[PDB]
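Reviewing the structure listed below.
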Amino acid sequence: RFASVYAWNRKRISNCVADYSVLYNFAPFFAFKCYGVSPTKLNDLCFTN
Amino acid sequence: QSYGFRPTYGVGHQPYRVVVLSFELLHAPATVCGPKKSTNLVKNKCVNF
Amino acid sequence: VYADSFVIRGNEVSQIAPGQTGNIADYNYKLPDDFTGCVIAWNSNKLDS
């Protein structure tokens, strides 16, 4: 039930350990353009939120 | 792990056949070349080579 | 010139590139940072089913 674009849900991420490699087996992933940190060098960082 | 595959699976997990062609474009006696008909050699006379 | 051919998962097609990190660019097939060459990819679902 992904929300409509005019009312987009914003899910906050609390404290955890995040590995951005299990994502690739969740969706077809047509486009993965990432405008900040490089997608490949992403498991090696810790985020404020 | 294996790659059992069926048409039922969706986009992104479909097998992409990929071939990379790697060439060492460097100073050496060339082996593979393009389709250009070589001309005669001219000496002691300003030309484009 | 060397033609290295294989077939991989679609989400990993962008991972066959110089200086990338992940399951396939660290453990399966790594491409050098100063790679010069072409990469060609397409689908193969017509028979891989």
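Just so it is clear, chain B uses Swiss-Prot numbers, and the residues here are 493-541, in order.
Header says: electron microscopy, 3.3 Å.
From the backbone N, Cα and C atoms, a Cβ is placed for every residue, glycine too.
What Swiss-Prot says about this one:
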type	residues	note
MUTAGEN	B:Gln493 to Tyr	Reduced host ACE2-binding affinity in vitro
MUTAGEN	B:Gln493 to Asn	Reduced host ACE2-binding affinity in vitro
MUTAGEN	B:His519 to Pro	Increased resistance to human covalescent sera neutralization
VARIANT	B:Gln493 to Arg	In strain: Omicron/BA.1, Omicron/BA.2, Omicron/BA.2.12.1
VARIANT	B:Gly496 to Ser	In strain: Omicron/BA.1
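Location within the structure of each feature annotated in Swiss-Prot.
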{"residue": "B:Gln493", "record": "mutagenesis position", "contacts (Cβ under 8 Å, 6+ apart)": "none"}
{"residue": "B:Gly496", "record": "variant position", "contacts (Cβ under 8 Å, 6+ apart)": "none"}
{"residue": "B:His519", "record": "mutagenesis position", "contacts (Cβ under 8 Å, 6+ apart)": "none"}
